[PDB]
Each structure stands twice: as C-alpha cells, then as structure tokens.
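Undergrad: Once you've had a glance at the structure underneath, I'll fire off some questions.
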Amino acid sequence: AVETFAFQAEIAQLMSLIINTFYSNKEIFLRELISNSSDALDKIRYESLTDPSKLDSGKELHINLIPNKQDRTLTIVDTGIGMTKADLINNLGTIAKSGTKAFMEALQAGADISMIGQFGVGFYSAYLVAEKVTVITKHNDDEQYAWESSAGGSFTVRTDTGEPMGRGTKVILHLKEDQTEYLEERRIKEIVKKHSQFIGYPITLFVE
Ligand SMILES: CN(Cc1ccco1)C(=O)c1cc(-c2n[nH]c(=O)n2-c2ccccc2F)c(O)cc1O
C-alpha cells in the first residue's frame, strides 16, 4: 500500500538548507501555499471553459485555512485541479529542477530565502514551520492519494482510504513546537492581508 521514494538530489539539498538555515521571516510559507492553491483553481476553472463536466466533482472554487491547536496542525484546503500519482512522484519534481538549482545558486550569492517563490519552488518553504507535511489530493483523471514527507531525503505515496474529497488538494502542516503562532487567528489574518490580497478565489479562515 505504501511506496517510498527518494527526492531528486537537488530538492533534498534545498529542503536541508531550508531546515538548517537560521532564518526568522518564516511566515512566507503561507503566501506560497495560497499562491499554489490559486494556480490550481485557475487551472480547473480554465479547463472547465472547454469541458464543463470537469466541475462534476465540485463546482465551488475556494481556499480554506484550518488551524487546529489540539493537533498542532495548519491545514490549507483548495478545490483546484488536484494532482495525479505521476505529478506527486516525478512530474512536479522534474519541472522544479532548474528553479531549485537556480535558487540555491542565488542563496550562495547572498539572496534571501523569501525569493524562493520567484524560482517556482515556494512549496518547500513549508519546511521552515513544519516538521512533517501530509498532502491529500484528488485529480479528475486519478484516485485520491496521500503524499507525506518529514524531509530527510524521502517521501511516501499511498492511495488514501480517508474521506473522499471530490477534487482538489489538502496540505496538512504538522507544525514545529516553536511555530504555534501560525495557529492564531490574528496572526493568520495579518499574513494573508499582507502577502495575499490579489487572489481571485474566496479564502476562508475557519475559527476554532
Ligand atoms: C502540495 N504541493 C507540494 C507538493 C507535494 C507533492 C507534490 O506537490 C503543492 O505545491 C500544491 C499543489 C497544488 C496543485 N494542485 N494541482 C496543481 O496543479 N497544483 C499546483 C499548483 C501550483 C504549482 C504546483 C502545483 F503542483 C495545490 O493546489 C496546492 C499546493 O500547495
């Protein structure tokens, strides 16, 4: 049921740098995840213009932010296009290669970690605040999958046996013990207002 994969070497190196570099401006992770969700929503909306049946798995196009102080998790849910098994295992990592290599050269040349998004590898900034990331996804052309990594050079993929989601992606950030400020309603609002006022889909913050 569970398959284990090695990350592409350059991605493993980037994740180690993100985990081991002293860097205080950690809030940039939320902008990057919301941006990816917005891109996934644009993709399904676009495909639905030539094939309306693409929305049979759900018409609502939105992003939900769900902090959970008890489990110490921050969940980002979207009803975008989702990802196939091939996306999770190889295809997204393949397209990220040049950006990953360029970003690491930029960091060696004195660039700031906040520039990560300009290199298309913004997702990995989640490892500034998360000890583990679980991703539950469902694409119209494939089954529901659960991807997971605590970094350390590998990730896993399994078919998800949990509640079916219809379509989209759920990113569950298992936060580090000293990063619980990202579970506070006022902190999430401050970040979203500062880094995300040009997203064309409703972002709803779930109150505990
Ligand atoms: C969950 N991850 C990290 C990861 C671990 C394994 C594979 O990806 C993400 O980056 C991520 C991906 C999507 C997504 N669904 N469909 C699709 O095309 N994308 C996508 C959109 C913009 C850039 C890249 C993308 F893939 C999303 O909606 C939210 C996300 O936070």
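One is the number of the first residue shown, and numbering goes on along the chain from there.
Looking at the header, which is where the method is noted, we find X-ray crystallography, 1.8 Å.
Each residue, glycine too, has its Cβ placed from N, Cα and C.
What Swiss-Prot shows for this protein is this:
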MUTAGEN   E32 to A (Swiss-Prot position 47)  Strong ATP-binding. Strong interaction with HSF1, HIF1A, ERBB2, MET, KEAP1 and RHOBTB2. No effect on interaction with TSC1
MUTAGEN   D78 to A (Swiss-Prot position 93)  Impaired ATP-binding. Strong interaction with HIF1A, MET, KEAP1 and RHOBTB2. Loss of interaction with HSF1 and ERBB2. Los of interaction with TSC1
MUTAGEN   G82 to D (Swiss-Prot position 97)  Abolishes ATPase activity
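Give me the structural setting of these features: burial, nearby parts and distances.
TA: Reduced to three states, the DSSP call for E32 (mutagenesis position) is helix.
Cβ environment of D78 (mutagenesis position): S37, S38, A40, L41, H62, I63, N64, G168, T169, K170, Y201 lie under 8 Å away, each six or more residues apart in the same chain. DSSP classifies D78 (mutagenesis position) as strand under the three-state reduction.
There are 26 other CB atoms within 10 A of the CB of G82 (mutagenesis position), with all protein chains counted.
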Undergrad: How big is the gap, in Å, between the Cα of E32 (mutagenesis position) and that of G82 (mutagenesis position), rounded to a whole number?
TA: 16
